[PDB]
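> What follows is a single structure, and I will ask about it in a moment.
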Amino acid sequence: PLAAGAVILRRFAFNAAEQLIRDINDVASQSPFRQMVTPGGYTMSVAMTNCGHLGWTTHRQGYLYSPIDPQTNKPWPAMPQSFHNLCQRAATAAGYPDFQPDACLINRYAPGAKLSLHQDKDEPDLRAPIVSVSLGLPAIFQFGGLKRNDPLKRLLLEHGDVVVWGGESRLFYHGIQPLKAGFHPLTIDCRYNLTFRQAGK
Ligand SMILES: O=C(O)C(=O)N[C@@H](CSCc1cccc([N+](=O)[O-])c1)C(=O)O
Ligand SMILES: [Fe+3]
């Protein structure tokens, strides 16, 4: 396959998108999007927030999952029903019926925003997949392999696409290329990505 252990489900979230986006807005009304600072001192171009019991954040110049939003000093908003349902349906179709995320990181891309190449290794159990849902403007996703120098492959992720990153692919280096400007009827001028994680012990 494209990436061993990954399951791409194009347009899987297409019908759910309008509701998901309403729920992104609701979460953000409580824990606002913010551009976090990397441990290296750089302000991320991607803006982020979280919902669920745990939320990914930079903290004391490292990263961690925290039950509290350090910007509001309140818990991250509860996981919306629409998020919970979509993630479970996707995980199940992909062969991970027991996947129980307790964190959802919500990434917002304005034109030009990108993610540099990296691995997702902050979770306690790397056998749990990550479920990724793309909404709005299309992005070029790049992913390599288990080594930083593995050859990259590229794939366009479009509105409604869901990828379940399990098995070996769960540990691949990956990133997102600078978002091209455009219009989408539901998000207007941005892309959102939801990544569901099992972050608790
Ligand atoms: O927030 C992040 O760290 C991140 O990368 N977010 C991507 C979606 S998740 C893509 C992903 C997750 C886990 C494994 C692999 N992979 O092996 O390509 C890709 C995004 O904002 O579009
Ligand atoms: Fe990642």
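Heads up, chain A uses Swiss-Prot numbers, so what you see runs 14-214.
Structure determined by X-ray crystallography, 1.6 Å.
Each residue, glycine too, has its Cβ placed from N, Cα and C.
The following feature annotations were taken from Swiss-Prot:
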type	residues	note
BINDING	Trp69, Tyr76, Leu77, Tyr78, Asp135, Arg161	substrate binding site
BINDING	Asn120, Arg121, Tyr122, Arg204, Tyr205, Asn206, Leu207, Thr208, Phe209, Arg210	2-oxoglutarate binding site
BINDING	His131, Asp133, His187	Fe cation binding site
DOMAIN	113-213	domain 'Fe2OG dioxygenase'
MUTAGEN	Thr51 to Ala	Slightly reduced activity towards single-stranded DNA containing 1-methyladenine. Reduces affinity for undamaged DNA
MUTAGEN	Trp69 to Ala	Abolishes activity towards single-stranded DNA containing 1-methyladenine
MUTAGEN	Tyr76 to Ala	Reduces affinity for damaged DNA and activity towards single-stranded DNA containing 1-methyladenine
MUTAGEN	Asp135 to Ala	Abolishes activity towards single-stranded DNA containing 1-methyladenine. Alters substrate specificity, so that the enzyme gains activity towards single-stranded DNA containing 1-methylguanine
MUTAGEN	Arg161 to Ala	No effect on enzyme activity. Decreases affinity for damaged DNA
> Taking Cα-Cα distance, which of the recorded positions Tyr78, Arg161, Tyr205 are within 10 Å of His187 (Fe cation binding site)?
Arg161
> Report the DSSP secondary-structure composition of the domain 'Fe2OG dioxygenase' (113-213) as helix, strand and coil residue counts.
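Counting residues by DSSP class gives 5 helix, 44 strand, 52 coil.
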> With respect to ligand 2, which members of the recorded positions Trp69, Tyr76, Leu77, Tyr78, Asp133, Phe209 satisfy a Cβ distance under 6 angstroms to one of its atoms?
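With ligand 2 as the reference and 6 Å as the Cβ limit, the list reads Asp133.
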> Within 10 Å of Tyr78 (substrate binding site), Cα to Cα, which of the recorded positions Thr51, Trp69, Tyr122, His131, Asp133 are there?
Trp69
> Any idea what the Cα distance is from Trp69 (mutagenesis position) over to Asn120 (2-oxoglutarate binding site), rounded to a whole Å?
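The separation of the Cα atoms works out to 11 Å.
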> Roughly how many angstrom lie between the C-alpha atoms of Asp135 (mutagenesis position) and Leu77 (substrate binding site)?
7
> Which has the fewest other Cβ atoms within 10 Å: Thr51, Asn120, the recorded positions listed?
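Comparing Cβ neighbour counts within 10 Å for the recorded positions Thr51, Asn120 gives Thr51.
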> Count, for each of the binding-site residues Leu77, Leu207, the other C-beta atoms lying within 10 angstroms of its own C-beta, and report the residue with the smallest count.
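Among the binding-site residues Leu77, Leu207, the sparsest Cβ neighbourhood within 10 Å belongs to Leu77.
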> Would you measure the largest Cα separation among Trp69, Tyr76, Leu77, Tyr78, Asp135, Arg161 for the substrate site and round it to whole Å?
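Among the residues the record ties to substrate, max Cα distance equals 24 Å.
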> May I ask for the distance between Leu77 (substrate binding site) and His131 (Fe cation binding site), taken between their Cα atoms and rounded to an integer number of Å?
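Cα to Cα, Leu77 (substrate binding site) and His131 (Fe cation binding site) are separated by 16 Å.
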> I want to verify one value. Collapsing DSSP to three states, which class is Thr51 (mutagenesis position)?
coil
> Mind checking which of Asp133, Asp135 has the fewest other CB atoms within 10 A of its CB? They're the recorded positions.
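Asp135, out of the recorded positions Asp133, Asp135, has the fewest neighbouring Cβ atoms within 10 Å.
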